[PDB]
There are 2 protein chains.
Amino acid sequence: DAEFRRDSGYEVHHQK
Amino acid sequence: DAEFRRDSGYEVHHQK
Ligand SMILES: [Zn+2]
């Protein structure tokens, strides 16, 4: 979801 | 590489 689907990281698989 | 590109973990790309 968009608020944590951020460009400024990432590997989103380790965030929620 | 194949030896540690295993199902026996994993997210190989930064795990060991
Ligand atoms: Zn990862």
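Since chain B takes its numbers from Swiss-Prot, the residues it shows come out as 672-687.
Backbone N, Cα and C atoms are what each Cβ position is placed from, and that goes for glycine too.
Secondary structure at B:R676 (mutagenesis position), taken from DSSP and collapsed to helix, strand or coil, is coil. For B:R676 to G, Swiss-Prot lists a mutagenesis experiment annotated as follows: 60-70% zinc-induced amyloid-beta protein 28 aggregation.
Around the Cβ of B:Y681 (mutagenesis position), the number of neighbouring Cβ atoms within 10 Å comes to 11. Classification of B:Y681 (mutagenesis position) by DSSP places it in coil, neither helical nor stranded. Quoted from Swiss-Prot for the published mutagenesis B:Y681 to F: 60-70% zinc-induced amyloid-beta protein 28 aggregation.
The 10 Å shell around the Cβ of B:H684 (mutagenesis position) contains 7 further Cβ atoms across the protein chains shown. Among the mutagenesis experiments that Swiss-Prot reports, B:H684 to R is described with the note: Only 23% zinc-induced amyloid-beta protein 28 aggregation.
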Do me a favour and check the Cα-Cα span between B:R676 (mutagenesis position) and B:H684 (mutagenesis position); whole Å is fine.
-> 9
B:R676 (mutagenesis position) CB neighbourhood, other CB atoms within 10 A | 10
